[PDB]
Amino acid sequence: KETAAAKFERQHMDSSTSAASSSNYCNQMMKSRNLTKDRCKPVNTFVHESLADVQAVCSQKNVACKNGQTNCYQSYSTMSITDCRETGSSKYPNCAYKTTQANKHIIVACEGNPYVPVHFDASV
Ligand SMILES: [Cl-]
Ligand SMILES: [Cl-]
Ligand SMILES: [Cl-]
Ligand code: NA
């Protein structure tokens, strides 16, 4: 039974690469992080920064989350991210994703002690 912090790491952290360099990145990563077991997760963002740099966002700019909660934080600097989105032809179990690499600010919701990211809200 995964903790919220561990689920965030599994779904969103990829410090092993600086950026997605292939159109197939999302297909491979969505599968290896077990996000296509039982259903295709329709949208997911991976962050290519160190875990410490992403945890540090919980001490940066406090902003509202999309849902109206006030425990969201926007990174002061841009970060390397990859957006993974199902294509229109995708359907379980042959999940298919479009890979879009970008450099953007990230917005995360933080909770707990230690106070760490538990939800990826958006990128700007
Ligand atoms: Cl897993
Ligand atoms: Cl996401
Ligand atoms: Cl402020
Ligand atoms: Na947690």
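Following Swiss-Prot, chain A residues are numbered 27-150, in order.
The backbone N, Cα and C atoms fix where each Cβ goes, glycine too.
As recorded in Swiss-Prot, the features of this protein are as follows:
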- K33, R36, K67, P68, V69, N70, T71, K92, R111: substrate binding site (BINDING)
- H38 to A: Loss of activity (MUTAGEN)
- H38: active site, proton acceptor (ACT_SITE)
- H145 to A: Loss of activity (MUTAGEN)
- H145: active site, proton donor (ACT_SITE)
Relative to the Cβ position of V69 (substrate binding site), how many further Cβ atoms are located within 10 Å?
10
List which of the recorded positions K67, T71, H145 have their Cα within 10 Å of the Cα of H38 (mutagenesis position), in sequence order.
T71, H145
What does DSSP say about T71 (substrate binding site): helix, strand or coil?
strand
Which entry in the list of recorded positions, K33, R111, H145, has its Cβ near the fewest other Cβ atoms, using 10 Å as the limit?
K33
Can you tell which of the binding-site residues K33, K67, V69, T71, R111 lies nearest to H145 (mutagenesis position) in space, using Cα positions?
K33
Within 10 Å of the Cβ of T71 (substrate binding site), how many other Cβ atoms can be counted across all chains shown?
19
Taking the Cβ of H38 (mutagenesis position) as centre, how many other Cβ atoms lie within 10 Å?
19
How far apart, in Å, are the two Cα atoms that lie farthest from each other among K33, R36, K67, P68, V69, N70, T71, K92, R111, the residues recorded as binding substrate?
22
Write out the long-range same-chain contacts of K67 (substrate binding site), meaning residues 6 or more apart in sequence whose Cβ is under 8 Å from its Cβ.
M56, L61
When you measure from each Cβ to the nearest atom of ligand 2, which of the recorded positions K33, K67, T71, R111, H145 fall under 6 angstroms?
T71
